[PDB]
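Participant: Sharing a structure here in structure tokens format.
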Amino acid sequence: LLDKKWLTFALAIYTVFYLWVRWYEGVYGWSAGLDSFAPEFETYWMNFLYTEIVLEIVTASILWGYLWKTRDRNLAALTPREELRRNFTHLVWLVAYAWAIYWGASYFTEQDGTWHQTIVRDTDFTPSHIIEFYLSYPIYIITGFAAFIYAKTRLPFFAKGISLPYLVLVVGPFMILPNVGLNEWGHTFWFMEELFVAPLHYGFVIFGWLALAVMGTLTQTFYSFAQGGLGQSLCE
Amino acid sequence: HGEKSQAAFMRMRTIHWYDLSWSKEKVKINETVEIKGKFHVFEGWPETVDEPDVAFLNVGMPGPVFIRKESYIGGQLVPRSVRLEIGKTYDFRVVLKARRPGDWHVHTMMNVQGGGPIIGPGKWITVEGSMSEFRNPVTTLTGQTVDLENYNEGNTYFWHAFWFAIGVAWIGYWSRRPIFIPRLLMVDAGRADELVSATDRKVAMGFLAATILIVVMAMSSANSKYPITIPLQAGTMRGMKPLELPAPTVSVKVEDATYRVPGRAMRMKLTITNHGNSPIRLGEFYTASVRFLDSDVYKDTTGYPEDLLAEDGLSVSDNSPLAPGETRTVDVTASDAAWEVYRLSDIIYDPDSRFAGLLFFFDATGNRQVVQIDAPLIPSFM
Amino acid sequence: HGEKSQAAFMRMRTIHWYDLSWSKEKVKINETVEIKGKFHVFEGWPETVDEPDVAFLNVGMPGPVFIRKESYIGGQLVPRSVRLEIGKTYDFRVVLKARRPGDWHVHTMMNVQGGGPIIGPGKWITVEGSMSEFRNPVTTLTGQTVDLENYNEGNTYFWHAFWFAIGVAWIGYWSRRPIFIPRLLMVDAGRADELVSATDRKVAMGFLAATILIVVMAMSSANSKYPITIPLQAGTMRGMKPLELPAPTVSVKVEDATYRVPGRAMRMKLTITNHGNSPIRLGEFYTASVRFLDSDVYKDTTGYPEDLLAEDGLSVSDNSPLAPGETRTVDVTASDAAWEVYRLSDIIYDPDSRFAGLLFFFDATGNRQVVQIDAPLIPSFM
Ligand SMILES: CCCCCCCCCCCC(=O)OC[C@H](COP(=O)(O)OCC[N+](C)(C)C)OC(=O)CCCCCCCCCCC
Ligand SMILES: CCCCCCCCCCCC(=O)OC[C@H](COP(=O)(O)OCC[N+](C)(C)C)OC(=O)CCCCCCCCCCC
Ligand SMILES: CCCCCCCCCCCC(=O)OC[C@H](COP(=O)(O)OCC[N+](C)(C)C)OC(=O)CCCCCCCCCCC
Ligand SMILES: CCCCCCCCCC(=O)OC[C@H](COP(=O)(O)OCC[N+](C)(C)C)OC(=O)CCCCCCCCC
Ligand SMILES: CCCCCCCCCC(=O)OC[C@H](COP(=O)(O)OCC[N+](C)(C)C)OC(=O)CCCCCCCCC
Ligand SMILES: CCCCCC(=O)OC[C@H](COP(=O)(O)OCC[N+](C)(C)C)OC(=O)CCCCC
Ligand SMILES: CCCCCC(=O)OC[C@H](COP(=O)(O)OCC[N+](C)(C)C)OC(=O)CCCCC
Ligand SMILES: CCCCCCCCCC
Ligand SMILES: CCCCCCCCCC
Ligand SMILES: CCCCCCCCCC
Ligand SMILES: OCCCC(F)(F)F
Ligand SMILES: [Cu+2]
Ligand SMILES: [Cu+2]
Ligand SMILES: [Cu+2]
Ligand SMILES: [Cu+2]
Ligand SMILES: [Cu+2]
């Protein structure tokens, strides 16, 4: 069996959900979403913010708790074939993390640009502020934490210790979410120019750099893949 | 749509927009709508806002639903940032061409280099038609007419696709062979020196030489075509001509100003001294995009936005005609739902509880006088 | 010699030099030459240049071929930086004393704190004699006359040579023994503790004590001699007195201005309104150190530099006398080889294609009027 169709679901769920989110923000961007003090803004974007925050907290708790509770206690008695299957599942988790990272840090972030640089601006919770900071960021954080936990709890290579590159890849992009505080402090007060390359944008960037730890993470996963079932063929 | 969130005192004391007019309220695609009016730069410019040494006359709108055909300060076109003087009154004119159908809230705004957006009154303008009918023709000094909607789009797409294809070809050339794990094992276990061998070096040399040669040839071709080019035209424009307003014949001294918390009314006591030779009457109080009118004295006919217009929102304790030379003190109350809708009541949250505004005084013959008032605004709770 | 490289529009709109005069064209060593004139700070000061809050009246020249004896703005000496006001006209006077023989291109220039050099017209001045004959005497408040060419030179040489000799003595004392490789081997192989032993420590203590004692004694001696000293005198000088020019009786409105690319001519259409009570005629157009003259109206007699002077470079379509109260629109062409020699045609490369200049209008009796014009400058290619 080895690599199964969980990868197709991993791609499709993010693609479909974010396409629907884009449709929603295209429909309610203007017209209930321009005026932050209008009653329709509360029903179409503040309610969205509340619901998405509650659902993200619940989903993160449930997913992380399930992954930690179903952790493999007897990692020693794991066959190489099962280890290969678990390595493929972890690679699917990493693919989902990469897809979520794309959607969060490229698509909806540069949609913050197109939005803040064309709209008259108004609150810390613009519809772009509900979709990017509080939906896509949390979603990729949840996916990254889940992938890290799966590696630690199913892969003997990633067990017996916390991998530094994986921890950086998982936590640095997470630090972008608390960095939103610098954003708010970085437009309201310091810098009223809607520049996206302002130093108040450095906390996100600096922590966007930490995603480069995926390189060490991926060579670690390559070594984990090539533990017992490294071949032969490769180097033979 | 971006105001009602800015600080009330900052909206009150930055820039006062008046004599605003709109040529049309409903337009077709490609039809032009003109916005005119005057703005006065308040003398008590807040220290937190940089002085309007570098300012841009902008339009508040949800993206290019209109295109700014022209914009004027004084009588001269202002496509760049301009320098404004504190205390001066300027007249402006913005010409917009409809591009996208719908109902749009169009604001005239002034962006200041170190203070952010100063949004004036916004008016709903309806656009009907189809976006596909929109044209933005322009004639260059080289004698060709192009449509700015799609000019150079094909060339941009072609060049970007070409370079993306070159990069993808490079990556795929290296990706035909196995990529990650066997190459990693070969590099780790002993010297590799086997995964990069001729003609890989020849292919890379070809890629490098072709890239440099294609860049040079494309630049030369883009220089032979379009032989006449100019850099981007930028730079703040000085010498904006302000309006030479006559000195007002009305002097007003604000003796305290209060507003109820909570409430929708603002109360102030004014000592009005009438100079000149005509009986005056208080007709309007404009504070921040909100016009409180005394309907018995003046009526608005310029189609001011209804949510910003208080037709009878200005009540004067004694608004009888003020004979020349006579001085009297009256209690003026400006009350309207706009005071709470546009969050002018939220000056209680502000770190500077001072207001500014314009009082419009009208005589019998109809000629009007504009006087500016500013004073601390004291909340009242009991 | 540093202009012709600066941006054409920046040379056009910073500072306009006019009424320039030179006392002499050829001088001897120690002889004085005086440069006089007026400069007007343009109202449309470019935003890329900091406002002339801190400005210095300098001389453009290849090193001290002259010494600046005196310099005045208004009527007062300006050895320090000064504050200038935008839109004001100031008169200046620089006194130069010849120091080095040769043919020198002397410019009057204004350095602005945050904008760099603004170079005015330059004139070739011949210096004859020998540099050895040059003297720069000055009398101090302590009652001694010194020559600034060689004053303190001996003392400076002596002290520098003394301290250099002390350092060389230290180095040579340590360099008598073998230096690099044996000492390195001794330090590496085992503890060294043998290459620095008494009386080396005694010699170093002597060097340190002698250095401190000599510094203290020299400072005390230099305080007993020259007991009266003052710090360097610095600081921007405010309150420069501008010229109180009468309000011009001529108003000019520029209706478009064009220049051919390539070409040596600039064309503009002006609407001239003559107020006052005398028939006026356009006699000069000054744009950037270049004077385009209508020879039928005015002739230059102040010895303006020939390469900057267009004697008949100004052609007016109808330069008949303009009766008072009369308004007419004429086509004015300023054409000369200077327009290309001084790269005023390179405004096509500039990111701000706007020009500024001065128009000089002369009546029958000879009294002149100065009016300032500024407008966009549109290139024409076909
Ligand atoms: C990592 C964990 C992430 C957790 C956060 C998830 C956020 C989900 C969206 C919040 C909505 C909100 O809050 O708003 C509630 C909205 C407000 O729209 P309405 O006014 O009712 O109009 C009618 C509804 N339309 C405008 C959508 C037609 O209505 C709803 O009930 C519909 C929400 C549907 C969400 C599920 C579909 C997603 C795409 C399919 C692939 C997954
Ligand atoms: C991973 C992190 C999850 C955290 C979830 C949030 C828990 C909130 C607890 C209640 C706080 C409260 O009610 O008070 C917060 C007060 C509200 O102030 P107010 O509305 O101005 O006035 C007072 C109004 N009261 C009296 C009704 C409260 O201060 C603030 O303005 C802070 C609000 C910003 C919260 C940002 C959370 C973003 C989470 C993103 C998850 C993906
Ligand atoms: C241990 C080390 C930690 C130190 C960090 C503490 C935060 C510093 C707070 C500054 C307050 C101050 O010092 O003054 C506040 C000054 C006062 O200026 P103003 O006159 O109001 O200007 C008016 C201009 N407005 C209207 C736009 C404000 O505003 C500033 O210029 C803010 C400068 C930015 C400093 C924050 C940079 C954070 C770096 C983030 C990159 C990851
Ligand atoms: C609406 C939310 C639905 C999330 C569903 C989570 C599925 C449960 C997670 C999980 O444990 O594994 C699911 C799959 C297949 O891996 P499994 O083998 O089921 O995992 C345990 C491994 N073990 C069987 C050897 C013990 O592993 C995967 O690759 C699933 C990837 C799912 C993409 C991540 C979605 C997260 C959105 C916030
Ligand atoms: C918010 C920012 C995160 C800060 C980063 C700190 C974490 C980084 C290191 C890390 O993840 O290790 C914690 C464990 C991995 O196992 P260990 O650290 O070895 O310890 C396991 C026992 N423990 C679950 C109680 C911790 O991983 C887990 O066990 C996590 C799953 C259990 C938590 C589920 C409850 C959370 C619901 C919200
Ligand atoms: C790899 C990222 C793909 C992002 C594509 C996207 O944002 O799609 C939204 C956009 C919306 O434009 P349109 O297709 O005209 O449909 C408009 C519907 N709304 C306004 C809700 C977006 O176009 C599509 O939906 C095309 C489907 C692409 C599938 C990968
Ligand atoms: C890594 C490079 C960081 C350079 C910081 C920078 O560009 O700051 C520009 C800003 C100059 O402000 P300015 O660009 O004039 O802002 C104009 C808009 N306002 C006045 C509203 C802020 O300077 C500061 O306020 C100090 C920045 C500290 C960085 C750790
Ligand atoms: C207004 C001048 C701002 C200068 C900022 C310097 C930033 C340097 C970062 C090391
Ligand atoms: C090393 C490659 C240098 C290429 C220079 C090309 C110059 C062409 C002038 C138009
Ligand atoms: C440790 C050497 C300090 C020297 C001080 C000398 C003071 C002299 C006063 C004129
Ligand atoms: O994070 C928002 C983008 C730039 C800003 F100007 F709007 F602030
Ligand atoms: Cu930001
Ligand atoms: Cu609006
Ligand atoms: Cu005002
Ligand atoms: Cu020279
Ligand atoms: Cu001038």
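We number chain B the same way Swiss-Prot does; the residues here are 33-414, in that order.
For all residues, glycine too, the Cβ spot is worked out from N, Cα and C.
From Swiss-Prot, here are the annotated features:
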| type | residues | note |
| --- | --- | --- |
| BINDING | B:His33, B:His139 | Cu cation 1 binding site |
| MUTAGEN | B:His48 to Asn | Impairs activity of soluble pmoB construct |
| BINDING | B:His48, B:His72 | Cu cation 2 binding site |
| MUTAGEN | B:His137 to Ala | Abolishes activity of soluble pmoB construct; when associated with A-139 |
| BINDING | B:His137, B:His139 | Cu cation 3 binding site |
| MUTAGEN | B:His139 to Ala | Abolishes activity of soluble pmoB construct; when associated with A-137 |
Participant: Need this for a regression test: recorded positions B:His33, B:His137, B:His139, filtered to those with Cα within 10 Å of B:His48 (mutagenesis position). What's left?
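Facilitator: Final answer: none.
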Participant: Any of the recorded positions B:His48, B:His72, B:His137 with a C-beta atom under 6 A from ligand 13? Give them in order, or none.
Facilitator: B:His137
Participant: List those recorded positions among B:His48, B:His72, B:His139 whose Cβ lies under 8 Å from any Cβ of chain A, in sequence order, or write 'none' if there are none.
Facilitator: B:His139
Participant: Taking only the Cα atoms, work out how far B:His137 (mutagenesis position) lies from B:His72 (Cu cation 2 binding site), in Å, as a whole number.
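Facilitator: Per the Cα atoms, B:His137 (mutagenesis position) and B:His72 (Cu cation 2 binding site) stand 22 Å apart.
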Participant: Can you tell me the three-state DSSP label for B:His33 (Cu cation 1 binding site)?
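Facilitator: In three-state terms, B:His33 (Cu cation 1 binding site) counts as coil.
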Participant: Can you grab the distance from B:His72 (Cu cation 2 binding site) over to B:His139 (mutagenesis position)? Cα atoms, rounded to a whole Å.
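Facilitator: Their Cα atoms are separated by 16 Å.
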Participant: List the residues of the same chain that sit at least 6 positions away from B:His33 (Cu cation 1 binding site) in sequence and have their Cβ under 8 Å from its Cβ, in sequence order, or write 'none'.
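Facilitator: Correct list: B:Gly92, B:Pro94, B:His137, B:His139, B:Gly154.
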Participant: Cβ under 6 Å from an atom of ligand 14: which of these recorded positions qualify? The list is B:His33, B:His48, B:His72, B:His137.
Facilitator: B:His48, B:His72
Participant: Look up B:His137 (mutagenesis position) in the DSSP assignment and report helix, strand or coil.
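Facilitator: It is in a strand.
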Participant: Around the Cβ of B:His72 (Cu cation 2 binding site), how many other Cβ atoms lie within 10 Å? Please give the count over every shown protein chain.
Facilitator: 20
